[PDB]
Amino acid sequence: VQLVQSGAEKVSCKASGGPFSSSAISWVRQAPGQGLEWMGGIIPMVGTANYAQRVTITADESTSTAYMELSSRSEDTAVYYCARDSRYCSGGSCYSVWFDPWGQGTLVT
Amino acid sequence: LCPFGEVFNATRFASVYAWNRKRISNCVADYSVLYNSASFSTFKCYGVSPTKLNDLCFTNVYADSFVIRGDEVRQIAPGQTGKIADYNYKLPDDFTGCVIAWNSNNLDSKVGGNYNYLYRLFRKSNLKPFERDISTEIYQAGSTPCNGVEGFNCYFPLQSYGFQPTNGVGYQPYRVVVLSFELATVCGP
Amino acid sequence: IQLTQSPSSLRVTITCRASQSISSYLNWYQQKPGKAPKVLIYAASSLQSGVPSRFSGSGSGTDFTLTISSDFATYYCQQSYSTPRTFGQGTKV
Ligand SMILES: *[C@@H]1O[C@H](CO[C@@H]2O[C@@H](C)[C@@H](O)[C@@H](O)[C@@H]2O)[C@@H](O[C@@H]2O[C@H](CO)[C@@H](O)[C@H](O)[C@H]2NC(C)=O)[C@H](O)[C@H]1NC(C)=O
């Protein structure tokens, strides 16, 4: 299960192996010298993206590919990662969520 | 003749959370051709005798199809309980008809896993007979509102199956067709 | 719910504290220079397959610890308990 992202500069993330529409794909920003920020993500089966509290997040199951569109500052220079939302779940009560796979990263300036 | 070929030899099957239903009508139904077929591993009838199916005639006949794990096959029966019986596909305790299933490991399983098959883990309540809940809303399991992405007491109610050619039999996919018979529209020879 | 972790720079341990109780919904990551982060610990104390037994951790509610028994990388804590999801500052080994 690997994620393949587009090269440096829309930003794409193609899924190869593993679940797709059943698992949210999120985008995480990491500016140089900074930590990680979750900006939102989408479940292709739902078709609706949720955003962190500017950026358009979408996906299309038919190509097993997620997309993020950026448009119109210099302060946004960062490496952008895609990651799949996975969970370790037990009977009755499900108690965890994390990001398992992770693409190479796209450099946007 | 009834379009059984389009049910049993279908190119693809639906997930159990969103099982397909096809209404069969105005046709002649050959049942013994299936009963004595070596293609099936499970052929269990309730309310009817499998050997008299060719002589019996019915009104509406519904063919409900989906894919589940081999270990879950036992849940597709009246009076049974479990994650599939309660949250995906519930049969009435007075169900009339036959449940047909076969191993589809060599058909559906993929290297790396075929994750196109999903089932529900969570729901507010158990399903009514033949209720098909295909909503994709986040399930809340406490007083805390979700209002967004799943997390604590907020879950995406569906999970995919890791169906692989390297799985043990209980974890291999099975194609299940349930024939529900109401009681002259569909009639044998 | 924000996370605060310390020390910022370093057998060693790294601690991460939630400003609010988050049950067991935090995780830990290891990020090498120029690479994507990998999962170490999920559900507070459960190891990710492929992670050496040298790694362990525990905690509940607000106070959680990552322990390395004996991999110079930046380690992060993650909060998936509630929206918005966030991450810690990062600790350098
Ligand atoms: C489902 O298909 C099987 C297999 O039939 C073969 O594969 C099909 C996809 C198609 O290409 C057929 O022309 C092939 O023959 C059917 O099993 C056969 O049934 C006939 C009776 O009609 C019998 O004479 C054959 O010997 C059977 N072959 C085998 C391998 O069992 C089956 O009947 C089909 N099911 C339905 C409802 O049509």
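Using Swiss-Prot numbers, chain B covers 335-517, 522-527, in order.
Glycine too: its Cβ is placed from the backbone N, Cα and C atoms.
For the natural variant B:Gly339 to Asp, Swiss-Prot gives this note: In strain: Omicron/BA.1, Omicron/BA.2, Omicron/BA.2.12.1, Omicron/BA.4, Omicron/BA.5, Omicron/BQ.1.1. The structure shown keeps the original residue. Swiss-Prot documents B:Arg408 to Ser as a naturally occurring variant and attaches the note In strain: Omicron/BA.2, Omicron/BA.2.12.1, Omicron/BA.2.75, Omicron/BA.4, Omicron/BA.5, Omicron/BQ.1.1, Omicron/XBB.1.5, Omicron/EG.5.1. Listed in Swiss-Prot is the natural variant B:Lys417 to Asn, annotated as follows: In strain: Beta/B.1.351, Omicron/BA.1, Omicron/BA.2, Omicron/BA.2.12.1, Omicron/BA.2.75, Omicron/BA.4, Omicron/BA.5, Omicron/BQ.1.1, Omicron/XBB.1.5, Omicron/EG.5.1; May enhance affinity to human ACE2 receptor. Swiss-Prot lists B:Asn440 to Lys among its natural variants, and the accompanying note reads: In strain: Omicron/BA.1, Omicron/BA.2, Omicron/BA.2.12.1, Omicron/BA.2.75, Omicron/BA.4, Omicron/BA.5, Omicron/BQ.1.1, Omicron/XBB.1.5, Omicron/EG.5.1. Natural sequence variation is annotated in Swiss-Prot for B:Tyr453 to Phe, with the remark: In strain: B.1.1.298. According to Swiss-Prot, the natural variant B:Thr478 to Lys carries the following note: In strain: Delta/B.1.617.2, Omicron/BA.1, Omicron/BA.2, Omicron/BA.2.12.1, Omicron/BA.2.75, Omicron/BA.4, Omicron/BA.5, Omicron/BQ.1.1, Omicron/XBB.1.5, Omicron/EG.5.1. For the natural variant B:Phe490 to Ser, the note given in Swiss-Prot is In strain: Lambda/C.37, Omicron/BQ.1.1, Omicron/XBB.1.5, Omicron/EG.5.1.
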Spatial neighbours of B:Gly339 (variant position) that are distant in sequence (at least 6 apart) but have CB under 8 A: none
Cα-to-Cα distance of termini bounding the 4-residue gap, B:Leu517 and B:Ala522, in Å: 8
Proximal residue to B:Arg408 (variant position) among variant positions B:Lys417, B:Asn440, B:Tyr453, B:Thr478, B:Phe490 (C-alpha distance): B:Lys417
Entries of B:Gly339, B:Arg408, B:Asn440, B:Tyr453 (variant positions) sitting next to ligand 1, with Cβ under 6 Å as the cut-off: B:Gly339
DSSP three-state assignment for B:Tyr453 (variant position): strand
Cα distance (Å, whole number) from B:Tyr453 (variant position) to B:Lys417 (variant position): 8
Of B:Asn440, B:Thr478 (the variant positions), the residue whose Cβ has the fewest other Cβ atoms within 10 Å: B:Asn440
